[PDB]
Amino acid sequence: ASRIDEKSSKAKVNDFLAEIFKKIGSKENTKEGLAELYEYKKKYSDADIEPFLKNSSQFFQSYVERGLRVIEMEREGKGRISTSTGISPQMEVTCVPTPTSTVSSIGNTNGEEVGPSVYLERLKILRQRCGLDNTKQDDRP
């Protein structure tokens, strides 16, 4: 424990945030990292994050702030996502549109049919690079 204790307060939070940034830094985990940052920012309406941004390099700070607004736009559903209510392509005119393999979609998953798993899986994978979560007994492992 420390008398200032203020350092300890930001110490824990920074590490958590740091994990989110590493996801942002990777191209693959950018959606995941941005999405959590947006949600976290929503929880704390920012406020808490600013000290962290100054702490890191200045150039990198502008992009993250810009990226967060666009994530919300998708959540809002405004119009980027939308194209039509639900119209299937037709050559000329039909009584009823006919579904096709391209037009139709199939929901297939392989152990990743739950949202939390992506977070658990991606973060661990980035994380093992940082360290090892493998603990073993010193005596006859």
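Swiss-Prot numbering applies to chain A: residues 1817-1957, in that order.
Note that Cβ sites are derived from N, Cα and C of the backbone, with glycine treated the same way.
Quoting Swiss-Prot on the mutagenesis of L1939 to A: Abolishes localization to spindle microtubules, no effect on localization to centrosomes and kinetochores; when associated with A-1942. Mutagenesis annotation in Swiss-Prot: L1939 to A or R, described as Disrupts interaction with TACC3; the structure shown retains the original residue. The annotation that Swiss-Prot gives for the mutagenesis experiment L1942 to A or R reads: Disrupts interaction with TACC3. Per Swiss-Prot, mutagenesis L1942 to A is noted as: Abolishes localization to spindle microtubules, no effect on localization to centrosomes and kinetochores; when associated with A-1939.
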Check your understanding: In sequence order, which residues at least six apart in the same chain have a CB under 8 Å from the CB of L1939 (mutagenesis position)?
Key -> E1835, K1839
Review point. Non-local Cβ contacts of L1942 (mutagenesis position) (under 8 Å, 6 or more apart, same chain)?
Key: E1835, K1838, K1839, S1842, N1845
